[PDB]
Amino acid sequence: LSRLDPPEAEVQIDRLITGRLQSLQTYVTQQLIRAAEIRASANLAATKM
Amino acid sequence: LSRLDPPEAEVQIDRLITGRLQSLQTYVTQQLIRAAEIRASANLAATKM
Amino acid sequence: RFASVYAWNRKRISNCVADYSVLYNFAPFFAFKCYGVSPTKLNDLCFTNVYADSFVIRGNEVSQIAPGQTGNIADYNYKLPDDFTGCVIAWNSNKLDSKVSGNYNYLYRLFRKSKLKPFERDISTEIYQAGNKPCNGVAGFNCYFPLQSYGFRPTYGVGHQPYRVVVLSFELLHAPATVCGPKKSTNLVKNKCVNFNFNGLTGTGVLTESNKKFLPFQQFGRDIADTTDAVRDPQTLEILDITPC
Amino acid sequence: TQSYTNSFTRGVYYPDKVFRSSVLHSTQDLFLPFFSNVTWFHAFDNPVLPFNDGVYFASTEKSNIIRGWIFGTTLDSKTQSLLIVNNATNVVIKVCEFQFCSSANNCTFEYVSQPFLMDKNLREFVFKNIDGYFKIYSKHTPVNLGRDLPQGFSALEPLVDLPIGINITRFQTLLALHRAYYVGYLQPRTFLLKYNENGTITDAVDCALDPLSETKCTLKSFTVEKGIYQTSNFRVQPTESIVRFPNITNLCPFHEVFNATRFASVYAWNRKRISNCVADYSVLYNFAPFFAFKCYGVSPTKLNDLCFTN
Amino acid sequence: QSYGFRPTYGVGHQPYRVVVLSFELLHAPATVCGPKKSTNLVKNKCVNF
Amino acid sequence: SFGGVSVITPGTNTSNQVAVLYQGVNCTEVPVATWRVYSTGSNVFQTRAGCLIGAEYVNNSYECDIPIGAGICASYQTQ
Amino acid sequence: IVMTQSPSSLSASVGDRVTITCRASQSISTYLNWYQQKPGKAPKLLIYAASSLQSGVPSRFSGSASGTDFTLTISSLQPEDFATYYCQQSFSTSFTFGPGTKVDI
Amino acid sequence: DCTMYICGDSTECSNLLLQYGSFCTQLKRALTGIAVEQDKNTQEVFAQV
Amino acid sequence: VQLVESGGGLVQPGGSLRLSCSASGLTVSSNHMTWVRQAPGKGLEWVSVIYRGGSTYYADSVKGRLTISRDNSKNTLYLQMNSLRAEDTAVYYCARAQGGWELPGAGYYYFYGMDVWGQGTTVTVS
Ligand SMILES: *[C@@H]1O[C@H](CO)[C@@H](O[C@@H]2O[C@H](CO)[C@@H](O)[C@H](O)[C@H]2NC(C)=O)[C@H](O)[C@H]1NC(C)=O
Ligand SMILES: *[C@@H]1O[C@H](CO)[C@@H](O[C@@H]2O[C@H](CO)[C@@H](O)[C@H](O)[C@H]2NC(C)=O)[C@H](O)[C@H]1NC(C)=O
Ligand SMILES: *[C@@H]1O[C@H](CO)[C@@H](O)[C@H](O)[C@H]1NC(C)=O
Ligand SMILES: *[C@@H]1O[C@H](CO)[C@@H](O)[C@H](O)[C@H]1NC(C)=O
Ligand SMILES: *[C@@H]1O[C@H](CO)[C@@H](O)[C@H](O)[C@H]1NC(C)=O
Ligand SMILES: *[C@@H]1O[C@H](CO)[C@@H](O)[C@H](O)[C@H]1NC(C)=O
Ligand SMILES: *[C@@H]1O[C@H](CO)[C@@H](O)[C@H](O)[C@H]1NC(C)=O
Ligand SMILES: *[C@@H]1O[C@H](CO)[C@@H](O)[C@H](O)[C@H]1NC(C)=O
Ligand SMILES: *[C@@H]1O[C@H](CO)[C@@H](O)[C@H](O)[C@H]1NC(C)=O
Ligand SMILES: *[C@@H]1O[C@H](CO)[C@@H](O)[C@H](O)[C@H]1NC(C)=O
């Protein structure tokens, strides 16, 4: 921000934004599968109890 | 590589790299779900045995 | 008579505080366009060291100052690493610098074997060996000097008359700081969410006193995700801990 | 007596001027490989050693016969040469040309500061030169073992990073005439560090020595349990190069298109087809100066090596 | 559109000469090649070709 | 020729000797062209999964400790 | 490392001295050798370490070194001394040879 | 093998790929986990005696 | 003390050759030896060297083609030449070097000079 004016800073900001979004999506994508596995284990535990 | 110098070869290399990464992610994304289904089937088989 | 396009003189500037308003107080610029950083915010920045490379070129040579336009004079004289933090100035003061017959004191080396590395100043004078003859000093066929004589006539148009150009080069390093822009340093506060501009580390947070060691060479703190969690005071040499609001 | 002695685990230093509290960093820089060999120079003496990438000058004498070093490329009146010399209570550095310490005519460079010999005893000095700089790191430690490097751990801290901008290829030791050391070379490697609590390096591991070190470098840890952990890959490297451009050798003219008069108007332009030849574009440079050699398709440098249909 | 050229003119009125090339980068037919020393052929060992 | 390598080790607490498995190179075909100081030998053994360097081959049979592949295991027994 | 000899062509007569010299690029201390190549048969070694003798020939041959410039001296250029002369550096593993020096009547 | 699939042998492609952070490690970890689970699945189905 | 060479001949391009340098009074077990190639009227050029320890270091140009090898006693070393590019047609000599130690992290530097030379053998390519 304190190196360039917006007109050619927008490209860098956009590159960083898309990279961060791509990195963030995978976290929830993995979390959903892990939660499904844990839910299966919890159902088995409830049945055993 | 033997057509252009790096300064304007970087854009092509980056385009190919991001395309290949995007194509590669889907493979493991589908593999995880298929493995989960196979694991459910294996648990059912173990219970039957 | 700064220097020729080859054998350019290099000036190192450091240990000062300088303003770029003075360069506006100068002759009109042939091309103030420059590559590295926006000229507006140059007045407020801190630097490790700066360099000045001043010399003379032709009009047909003013278009290849950028790293990607090499081929005519940048081929064997001056090359850039294509990153080139900082930027250039041109002010074509050749008007009161010329000769009726020609300026013979300015030379460029075109008879060189191959491309040179960026930031290179070759000074050796050897006979050019373009051909299949064992040159020993005859200076005839297949034997050429590594120089190209030329003259400057003031009646010429653009592209033949001389021009003058100076090139800067920055580093934007963090640890060593010798050149900083002119700003009124303000009193230090703490224990309240404020904006801080320590040498350019623009940020917001609360500053407290820390028990870090910070050996004399060390002056920054770092951790995961490149967050500066500590900083050494530029003036009183006191270490401070930064915490988000 | 240039006998060889083991260097054990010694030669690491702080790579960056920042503070890290408790991490396991992974750098990549010039270092001294672990468990290497170094050449003792017990002393006709003072060989003119090469300077490849760096030097690890280590000394263990107390009488301070060892003055500063001499660094150069030609070590004559044609090229500049460093003249590091330790005073009684000062340090002196010169850069510009010398003949034999006696001319020092062209140029002058100077820098003074506190001595390097304040303080059996052991001293280390790492010399590196990159991007027109000169980095030296030192650290003094006391041992009494004798003429052998201790099997301990001690990092180094920077002293000065003065910029010079000179080729350096030859290295010589200088001693006082009226009134012994080890040399080892540096190579590019990858290390893993152990900043403990105060930026004090207490351990380090080299990532190219043994398979166990490779595994310890893959996953960032100093302890590994039973497993079949994977590591990097291997691939056979090529040996020779072969190029087979076609049989034909005739050179198409490619020139009448260039030197002629009244080619054509901008409309009704003449079209010339060139094929069935081998031609070079160097002859194009042997021509009148170009108004605009800037062009769109391919880089002009590699045009000389390409094959085309027409 | 008739016009004339006078040598006393400046840039933009005096004539200029330009030549234009055009390639195809095709693979099957090859008639024009750069000058390089063809080397001997080797085989049964990892090499650059 | 190309491939990957794997390191078979017991815990660093117990010892430091390791063995190296090359992924499907059929050993003698191209075992070795620094890190390759392992004698290019010392009981090189061949299995269905690759080339194993640094381990013997006992005719006995025990319980699996470190799986390898194709019905082969490894351990750190004392002679 | 590149060395050049000067002069390349030597023309003198009997009872004279040689003043051919070898010019290096980097510093090679005093490690340089002077070789005599007969016109066809085989090379011969005269001066090693830039100042010593192999003891094959009498004191007519000598070698002087100054900085990184080396010079050869022959007391009497007798008629049997007519061949090619070479200067070779030995400071490094990769030896290098000079272009060559011609001796003429 | 991510670094060989995305880039064949060129080193500058690898240099560009290192600018994308740790994306290869996640894929390698996921694939290794899948492989270990597949090896374990066929054990409790049969190895009951 | 003398050493002589053998094994030359006229060989078509892309062939194989095996030159032999046999010595009488110089043991090959512990010595430094080297090969020097002279093209017709073009000067000399070192091409290969083997040390006492047993390591090798070829020149930059002839790399990956030539191979020097030493015989266990019998005082006759062998230089094998692979595919040729019609440039190696020249006269080959074998010689012995004085000595120099083994600074680790680098090669061998301090050498004195060759002492004994053979007559050499001519190798030609058609
Ligand atoms: C060693 O230090 C002494 C001073 O401690 C140096 O002597 C001074 O040198 C400066 C620079 O030329 C002079 O201006 C002073 O007048 C000198 N003072 C005295 C008392 O001599 C000396 O030059 C230093 N020498 C070296 C080799 O470092
Ligand atoms: C980091 O610094 C602290 C503070 O200096 C070190 O803690 C000291 O440890 C020594 C060892 O016995 C004690 O004598 C001191 O009293 C401690 N300082 C205190 C308690 O303020 C700590 O050891 C350092 N970390 C290292 C060296 O890894
Ligand atoms: C280091 O020196 C010892 C002692 O001679 C020697 O046995 C060993 O092989 C040397 N190591 C290397 C890597 O040269
Ligand atoms: C510096 O070197 C140049 C080039 O040799 C020489 O002409 C000049 O006289 C030197 N300056 C001196 C000796 O002050
Ligand atoms: C330093 O050496 C390199 C290679 O030897 C050379 O290309 C370069 O020009 C030298 N530096 C200067 C300033 O001449
Ligand atoms: C062209 O082919 C002929 C026949 O194979 C061959 O004799 C000739 O050497 C070839 N020309 C070149 C330049 O390779
Ligand atoms: C061919 O080109 C040259 C330039 O190198 C020129 O001097 C010559 O006049 C041209 N040929 C004709 C017939 O004009
Ligand atoms: C290492 O092994 C020893 C003996 O087997 C044991 O006493 C010790 O606790 C082990 N270390 C750890 C960290 O478990
Ligand atoms: C390895 O190669 C040898 C020789 O070609 C062959 O006999 C053997 O069967 C091969 N091994 C495998 C597992 O293919
Ligand atoms: C060990 O196993 C091998 C495998 O074929 C066999 O040939 C050999 O006879 C066995 N030896 C003993 C002592 O069991």
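FYI, residue positions are counted from 1 along the chain as it appears here.
Keep in mind that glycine also has a Cβ here, set from the backbone N, Cα and C atoms.
A natural variant is reported in Swiss-Prot for this position, C:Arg1 to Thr (Swiss-Prot position 346), and the note states: In strain: Omicron/BQ.1.1, Omicron/XBB.1.5, Omicron/EG.5.1. According to Swiss-Prot, the natural variant C:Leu107 to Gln (Swiss-Prot position 452) carries the annotation: In strain: Omicron/BA.2.12.1. The note that Swiss-Prot attaches to the natural variant C:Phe141 to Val (Swiss-Prot position 486) is: In strain: Omicron/BA.4, Omicron/BA.5, Omicron/BQ.1.1. Quoting Swiss-Prot on the natural variant C:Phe145 to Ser (Swiss-Prot position 490): In strain: Lambda/C.37, Omicron/BQ.1.1, Omicron/XBB.1.5, Omicron/EG.5.1. Listed in Swiss-Prot as a natural variant, C:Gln148 to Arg (Swiss-Prot position 493) is described as follows: In strain: Omicron/BA.1, Omicron/BA.2, Omicron/BA.2.12.1. For the mutagenesis result C:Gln148 to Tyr (Swiss-Prot position 493), the note given in Swiss-Prot is Reduced host ACE2-binding affinity in vitro. Per Swiss-Prot, mutagenesis C:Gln148 to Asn (Swiss-Prot position 493) is noted as: Reduced host ACE2-binding affinity in vitro. Looking at Swiss-Prot, the entry for natural variant C:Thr202 to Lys (Swiss-Prot position 547) says: In strain: Omicron/BA.1.
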Cβ neighbour count (within 10 Å, all chains shown) around C:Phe145 (variant position):
14
Set of same-chain residues at least 6 away whose C-beta sits under 8 angstroms from C:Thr202 (variant position):
C:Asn195, C:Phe196
In three-state terms from DSSP, label C:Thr202 (variant position) for me.
strand
Cα separation, C:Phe141 (variant position) to C:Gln148 (variant position) (Å, whole number)
16
In whole Å, how far is C:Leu107 (variant position) from C:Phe145 (variant position) when you measure between their Cα atoms?
12
Quick check on the variant positions C:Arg1, C:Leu107, C:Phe141, C:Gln148: which one has the highest count of other Cβ atoms within 10 Å of its Cβ?
C:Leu107
Distance check, please: Cα of C:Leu107 (variant position) against Cα of C:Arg1 (variant position), rounded to an integer number of angstrom.
12
Where C:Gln148 (variant position) falls in three-state DSSP terms:
strand
When the variant positions C:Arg1, C:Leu107, C:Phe141, C:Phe145, C:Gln148 are screened for a C-beta under 8 angstroms from chain A, what remains is none
Separation of alpha carbons, C:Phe141 (variant position) and C:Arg1 (variant position) (Å):
34
